[PDB]
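Written below as structure tokens is the structure these notes are about.
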Amino acid sequence: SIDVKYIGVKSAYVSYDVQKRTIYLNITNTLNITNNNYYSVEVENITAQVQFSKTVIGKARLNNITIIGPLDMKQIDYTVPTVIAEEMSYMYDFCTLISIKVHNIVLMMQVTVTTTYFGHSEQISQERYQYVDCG
Amino acid sequence: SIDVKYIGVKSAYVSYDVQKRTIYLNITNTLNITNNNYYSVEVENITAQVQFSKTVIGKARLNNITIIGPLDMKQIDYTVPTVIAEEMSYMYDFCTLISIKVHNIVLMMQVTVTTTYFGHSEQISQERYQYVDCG
Amino acid sequence: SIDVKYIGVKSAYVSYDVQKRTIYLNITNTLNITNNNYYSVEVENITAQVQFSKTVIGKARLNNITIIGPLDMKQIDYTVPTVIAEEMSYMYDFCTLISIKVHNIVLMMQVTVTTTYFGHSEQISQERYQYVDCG
Ligand SMILES: *[C@@H]1O[C@H](CO)[C@@H](O)[C@H](O)[C@H]1NC(C)=O
Ligand SMILES: *[C@@H]1O[C@H](CO)[C@@H](O)[C@H](O)[C@H]1NC(C)=O
Ligand SMILES: *[C@@H]1O[C@H](CO)[C@@H](O)[C@H](O)[C@H]1NC(C)=O
Ligand SMILES: *[C@@H]1O[C@H](CO)[C@@H](O)[C@H](O)[C@H]1NC(C)=O
Ligand SMILES: *[C@@H]1O[C@H](CO)[C@@H](O)[C@H](O)[C@H]1NC(C)=O
Ligand SMILES: *[C@@H]1O[C@H](CO)[C@@H](O)[C@H](O)[C@H]1NC(C)=O
Ligand SMILES: *[C@@H]1O[C@H](CO)[C@@H](O)[C@H](O)[C@H]1NC(C)=O
Ligand SMILES: *[C@@H]1O[C@H](CO)[C@@H](O)[C@H](O)[C@H]1NC(C)=O
Ligand SMILES: *[C@@H]1O[C@H](CO)[C@@H](O)[C@H](O)[C@H]1NC(C)=O
Ligand SMILES: *[C@@H]1O[C@H](CO)[C@@H](O)[C@H](O)[C@H]1NC(C)=O
Ligand SMILES: *[C@@H]1O[C@H](CO)[C@@H](O)[C@H](O)[C@H]1NC(C)=O
Ligand SMILES: *[C@@H]1O[C@H](CO)[C@@H](O)[C@H](O)[C@H]1NC(C)=O
């Protein structure tokens, strides 16, 4: 990437910005902008690009062959008892959460067993997280 | 990518912005913008691009062959008892959540066993997360 | 991509913006914009692009062959008892949620066993998440 911007409130290339309780009297503004941009990005100049996978087996014996790729999740056990007993009680549960395996952004890319690749790979991830707001 | 922008409220290339309780008297504004843009992106100049998968087997014996790709989830057990007993009680559950395996954004890309690829791969992910807001 | 924008409220290329309780008197505005744009994107200049899958088997014996692609979910067990007993109680459940495996955006792309690919791959994902708002 080239220009990545994080701004919380206001992005302004030109801002004549005035707030309340201002007296804005006798202003003469003269403004000139000359903006010229060159973007020349991701230029590839190749005479030849060659890729292959060659596998050759001859007079061979294969047994007990196991191949397992990434992200192998096995024998997962979640046990979350919640045993709440009461005896003439006043329960006041205002802002309470019970979260198990909560995901916001999951990006899986180029997850294989055998891979051949030429080129550009780019991830851009922007957000404002706010899990709990309780008043 | 080239220009990625995060702004919370306001994006303005030109902003003559005025808030309340302003007296806006005697303003003479003269403004000129000359904006010129070149975008030249993802240019590929290739005389030849070659890709293959060749597999050759000769007079070979194969047995007990197992191939498993990525993302193999096996033997998953979620157990969430919620045993709530009462005895003349006043329960006040205002803003309570029970969330199990909640997903917002999941992007699966190029998830295989054998892959051959030439080119550009780009992910852009923008959001404003806010899980719980309770007053 | 080239220009990706996140703005919470207002995008304005030119904004003469006025809020309440303004007295807007004696304003002379003269404004000129000259905007010129070149977009030249995803240009491919190839004399030859070759792709194949060749598989050759000769006088070979194959047995116990198993191939499993990605995203293999097996033996999944969710058990969520909710046993709520009462004895002369006052239950006040205002804003409560029970969510199991809730998904918002799931994009599956290029998920195979064997793949050959040339080109451009792009994902763009924009949103405003807000799960729970209770007053
Ligand atoms: C604002 O400008 C005008 C013109 O030049 C002038 O007559 C006036 O007196 C100015 N305002 C004040 C408060 O002096
Ligand atoms: C911009 O505008 C002002 C206004 O008078 C002028 O003096 C200046 O020469 C201009 N510049 C260009 C580059 O156009
Ligand atoms: C890309 O490469 C080719 C061959 O090498 C060349 O003729 C061409 O001018 C190049 N392009 C740029 C923008 O440099
Ligand atoms: C490996 O081979 C033996 C016999 O040759 C077999 O009993 C065993 O199950 C094989 N392994 C797996 C993981 O299957
Ligand atoms: C605003 O401008 C006019 C014209 O120049 C001028 O007569 C007037 O007095 C100005 N306003 C004030 C409050 O001076
Ligand atoms: C922009 O406009 C102003 C207004 O008078 C002028 O003076 C200036 O020469 C202009 N510039 C261009 C580049 O057009
Ligand atoms: C792309 O490459 C070809 C051959 O190398 C060349 O003739 C052409 O001018 C190139 N294009 C650019 C924009 O550089
Ligand atoms: C491997 O081979 C043996 C016998 O040769 C068989 O009993 C076993 O089940 C095989 N493995 C699997 C995982 O099936
Ligand atoms: C607004 O402009 C006119 C014309 O120039 C002028 O006569 C008037 O006095 C101005 N307003 C004020 C409040 O001065
Ligand atoms: C824009 O308009 C203003 C208004 O007078 C003028 O002075 C300027 O020369 C113009 N510029 C162009 C590039 O047309
Ligand atoms: C694309 O490539 C061809 C052959 O290399 C060339 O003749 C043509 O001018 C190129 N196009 C651009 C826009 O560069
Ligand atoms: C593998 O082969 C054996 C006998 O050769 C068979 O009993 C077994 O079921 C095979 N494996 C699978 C997974 O079927």
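Here Swiss-Prot sets the residue numbers for chain A, with the shown residues being 120-254 in order.
So this one's electron microscopy, 3.5 Å, going by the header.
For all residues, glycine too, the Cβ spot is worked out from N, Cα and C.
Looking at Swiss-Prot, the entry for mutagenesis of A:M210 to A says: Decreased number of infected cells by SARS-CoV-2. No effect on infection with HCoV-229E. For the mutagenesis experiment A:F213 to A, the note given by Swiss-Prot reads: Decreased number of infected cells by SARS-CoV-2. No effect on infection with HCoV-229E.
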Give me the long-range Cβ neighbours of A:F213 (mutagenesis position): same chain, 6+ apart, Cβ under 8 Å, in sequence order.
A:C253
Near the Cβ of A:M210 (mutagenesis position), how many other Cβ atoms are there if near means within 10 Å?
16
Reduced to three states, what secondary structure does DSSP give A:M210 (mutagenesis position)?
strand
